[PDB]
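Please read the structure below before turning to the comments.
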2 protein chains.
Amino acid sequence: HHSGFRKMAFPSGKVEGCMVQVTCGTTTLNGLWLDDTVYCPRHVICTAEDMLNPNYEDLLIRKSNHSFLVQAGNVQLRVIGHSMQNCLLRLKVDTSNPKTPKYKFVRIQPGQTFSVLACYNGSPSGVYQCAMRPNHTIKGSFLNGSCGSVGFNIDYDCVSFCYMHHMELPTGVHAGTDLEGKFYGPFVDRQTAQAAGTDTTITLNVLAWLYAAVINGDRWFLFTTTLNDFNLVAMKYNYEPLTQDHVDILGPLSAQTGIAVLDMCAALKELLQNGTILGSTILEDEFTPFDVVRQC
Amino acid sequence: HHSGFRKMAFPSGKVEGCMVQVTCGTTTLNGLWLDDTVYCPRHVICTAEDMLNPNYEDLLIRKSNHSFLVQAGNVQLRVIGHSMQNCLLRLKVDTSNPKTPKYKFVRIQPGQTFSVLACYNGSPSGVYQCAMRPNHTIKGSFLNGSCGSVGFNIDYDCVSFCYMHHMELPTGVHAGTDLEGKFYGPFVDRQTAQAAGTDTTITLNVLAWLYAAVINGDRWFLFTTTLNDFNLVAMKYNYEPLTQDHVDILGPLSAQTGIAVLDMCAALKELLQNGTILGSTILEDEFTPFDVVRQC
Ligand SMILES: *[C@H](O)[C@H](C[C@@H]1CCNC1=O)NC(=O)[C@H](CC(C)C)NC(=O)OCc1ccccc1
Ligand SMILES: *[C@H](O)[C@H](C[C@@H]1CCNC1=O)NC(=O)[C@H](CC(C)C)NC(=O)OCc1ccccc1
C-alpha cells in the first residue's frame, strides 16, 4: 500500500517575492528584500582569492553604497546604506518591498525542519525540505551561485525565516546563518577545511517517522524497553539520547496509534541491533512529530 | 560524501495565486482560477452516496450558477456560467484573476515529472515532486479535501498545468485528469474498486539517476551489454524496454560522465540480477534526465 507520506515543502510564493540579485564586482549571489532592507552573505564582497582567508572588515572599507548592484527583476534598487551584521551585509535601499509578507526571524534548534527556496541569480529555482542537524550542518542541495538562498517555515500568514546559505563543507553538507547573521554551529565563512562534529541521528524524528509507518499500515518492525536501556543503545549507534520531554512530544502520535513510546523504542532497538519501512531501506530522521501530524 | 541531489519542486508562487475554494452543498474542494474561469473536479456536485455511482449529467441538472460558492480568500466570486467539461466543471465568473500567470495546458506523458501544490479548503499547504507512472497513476500525497489540487511545470515565465487531482485507488496511488478534464489512464471518477495496470519501473529515469550517482562520486555498481539483452532483463523485472530514442535522450549525461549508456545498462542488469546508491537502498525512477541536468 502506497502511503503517500513524503517530504513536503511549504508553498514558497511568500518568499519568492522577497528574493533579489546582489552583485559586488564579479561575485553574484542572492539577497532577501524585506521592507527597505536587503540581507545577503557578506562574502559577496570577496574575490576568488579573498575567500581562502578573508579580512572582511578590510574588504568592506573598500566598498561604497554604489558598489552593490541590487536587482529585483528589471528594477535596480538604489543602495543608500550598507553595514556588516555578523556574517551578513544589511543593505538599506530607497524602496520598501511591496511584496514583504508578515514575517519574523527565528533561530531554529537542531532537529527542526524548514523549507529551502533555492535561488540562482536572484531567481527562485526549486523548493525542498531540510532539517537542522545535531552537528549544526544541513544536508542541502546548493550549487555555485546559491548563497543567500533562505530557509523558512510558514505558520498561517507569517513567514519565519531561519536560514541563509553561505557554504559547503568538505563532506558535501552545508553551513549557514540565521537572519541575524549568526552561524549555526562552530563554522565561519572562510574557504578552508572545517570539520563538523560527527552527526547524530535525530531520535525524536526517527520515532515520529516509525509512527507514520504504523499510521500508514506498516508494522513488520514491532518487546518493550526502558528509557535508560534505549539510551544505552542510542549511545552505541550515534543516536541522540531520549528524554521525557521527547516522550511527551510524541504523546499525540502515541495515542492515535495506541502504541507506547517505549514500545516504539524497543522496535528501534531491534532495528539498530539487527538491521523496508515507508520505502527507505533506512530510518528517516528529517520528519518532526509536527510534520508527521500536519500530514495526517 | 553528501551529494545533495534530491527531489525538488518548482517554486509554487505562480500557482498559489490561482487556487480558490469551491463548495457545492456540503462538498468542498479546490478550484483553479485562470482569467475568468474556475476549473474544479465535477464530483463537487456529489453527495456522499452519489460518489459510489454518480450520474453526473443528472446531478448537474439540479444545480444552478448560484449553487457554487467560489471563495478567493475573503472575496466571493459570482458564478455567471457553469458547464461540464469531461470530468471537470468550467465555472465562468464575473472577475478575471489579476494574478493569472502566463500559462498553458499540457497532457504529460508517462515518465514525465511535475510539481504538486497540495491544497485544502482553497489554501495551499505544501509542494512536492511527482511523476506520471507508466500505468497512468501517480504516487502522491493527498488527503480528503485535496481534490482540485494541481500539478505543473514552470519554464521561465510560463506555467504548464498538467494534472488536477480526483481520486485515490485501493493501492493508495492516485488518479486524475489533465486540465481539459480528461483522465490519465483508464480510470473514471466513481468510488468503486478500479485496478491500475501493474506498474512498470521507468528505465529512462533509473538510468539518468544512476548517472547522477556517478556525477556525485558513487560507482560501486559499475561488463557491458546490448540493447536487446538489456530489454530481455527489463521484461523479467518489470522495467520498460529501452529504445534508441531513450539512448539519445541520455546522450548529454553520457558525455559528462564519459560512460556508455549500454555500460550503465550492464550495471543496472547486475543490480537487478544481483540486488546503497545516492542513499536509497533501491533504484529511484522519478528523476528524468532533464531533472538530473537542471540540478547540476
Ligand atoms: C555561495 O553561493 C557558495 C555556495 C557553495 C558553492 C558550492 N556549493 C555551495 O554550497 N559559497 C561558497 O562558495 C563559500 C564562500 C566562502 C567565503 C565561505 N565557499 C565554499 O563553500 O567552499 C567549499 C566548496 C566550494 C565549491 C564547491 C564545493 C565546495
Ligand atoms: C477529493 O478530495 C478526494 C481525494 C481522495 C480522498 C482521500 N485521498 C484522495 O486522494 N476524492 C475522492 O474522495 C473520490 C471521489 C469520487 C467521486 C471519485 N473517491 C475516492 O478517492 O475514493 C477512494 C478513497 C477515499 C477515501 C480514502 C481513501 C480512498
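Numbers run from 1 along the shown chain.
Here the Cβ of each residue, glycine as well, is placed from N, Cα and C on the backbone.
Sequence-distant neighbours of B:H43 (active site, for 3CL-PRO activity): residues of the same chain at least 6 apart with a C-beta under 8 Å from its C-beta are B:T27, B:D50, B:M51, B:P54, B:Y56, B:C87, B:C147, B:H166, B:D189. Look at Swiss-Prot and you will find B:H43 (among others) tagged as active site, for 3CL-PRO activity.
Cβ contacts within 10 Å of B:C147 (active site, for 3CL-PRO activity), excluding its own Cβ and spanning all protein chains shown: 25. Residues annotated as active site, for 3CL-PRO activity in Swiss-Prot: B:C147 (among others).
Other Cβ atoms within 10 Å of the Cβ of B:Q191 (variant position) number 15 in total over all chains. As a natural variant entry, B:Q191 to P (Swiss-Prot position 3429) appears in Swiss-Prot alongside the note: In strain: Isolate BJ02.
Under its natural variant entries, Swiss-Prot includes B:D248 to E (Swiss-Prot position 3488) with the note: In strain: Isolate BJ04. Cβ contacts within 10 Å of B:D248 (variant position), excluding its own Cβ and spanning all protein chains shown: 11.
Here the deposited model leaves out 2 residues, and the two residues on either side, B:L222 and B:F223, have Cα atoms 8 Å apart. The distance from the Cα of B:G275 to the Cα of B:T276, across a stretch of 4 residues left out of the model, is 10 Å. Residues from the recorded positions list (B:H43, B:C147, B:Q191, B:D248) with a C-beta closer than 6 Å to any atom of ligand 1: none. Separating the Cα atoms of B:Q191 (variant position) and B:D248 (variant position) is a whole-number distance of 42 Å.
Among the recorded positions B:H43, B:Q191, B:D248, the residues whose Cβ sits under 6 Å from any atom of ligand 2 are B:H43, B:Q191.
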